[PDB]
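Have a look at the structure below, then the notes.
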Amino acid sequence: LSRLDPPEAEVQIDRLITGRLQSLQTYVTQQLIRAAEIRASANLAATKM
Amino acid sequence: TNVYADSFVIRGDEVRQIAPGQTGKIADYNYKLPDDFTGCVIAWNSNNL
């Protein structure tokens, strides 16, 4: 933001935003799968109890 | 909806300055266009006039 004009800062920030939100989506998907695994484990534990 | 026709006269060397995201004396102290400008720009020499 502090070195370039708004027209160019727009493109640069666009690249950064794309990368970061892609990273967030990857993290969320991993969390969903791991949570499904934990839910299966918890159901087994409750059945054993 | 409407058409705004803005007219003036300047030296040819500054013609390039009339565009979105431009810099210069014209672009900063004389006539400023928005970055998301939509429309047309027309210029022709008038040295005879």
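Numbers in chain A track Swiss-Prot; the residues on display, in order, are 981-1029.
This entry, so its header tells us, was determined using electron microscopy, 3.2 Å.
Each residue, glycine too, has its Cβ placed from N, Cα and C.
Cβ contacts within 10 Å of A:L981 (variant position), excluding its own Cβ and spanning all protein chains shown: 7. Natural variation at this site is recorded by Swiss-Prot as A:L981 to F, annotated: In strain: Omicron/BA.1.
Record note (Swiss-Prot) on the natural variant A:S982 to A: In strain: Alpha/B.1.1.7. A:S982 (variant position) falls outside any helix or strand according to DSSP and counts as coil.
Among the natural variants in Swiss-Prot, A:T1027 to I has the note: In strain: Gamma/P.1. The residue drawn here is the original one. Cβ contacts within 10 Å of A:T1027 (variant position), excluding its own Cβ and spanning all protein chains shown: 7.
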Between A:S982 (variant position) and A:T1027 (variant position), the C-alpha gap once rounded to whole angstrom: 59
Separation of alpha carbons, A:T1027 (variant position) and A:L981 (variant position) (Å): 56
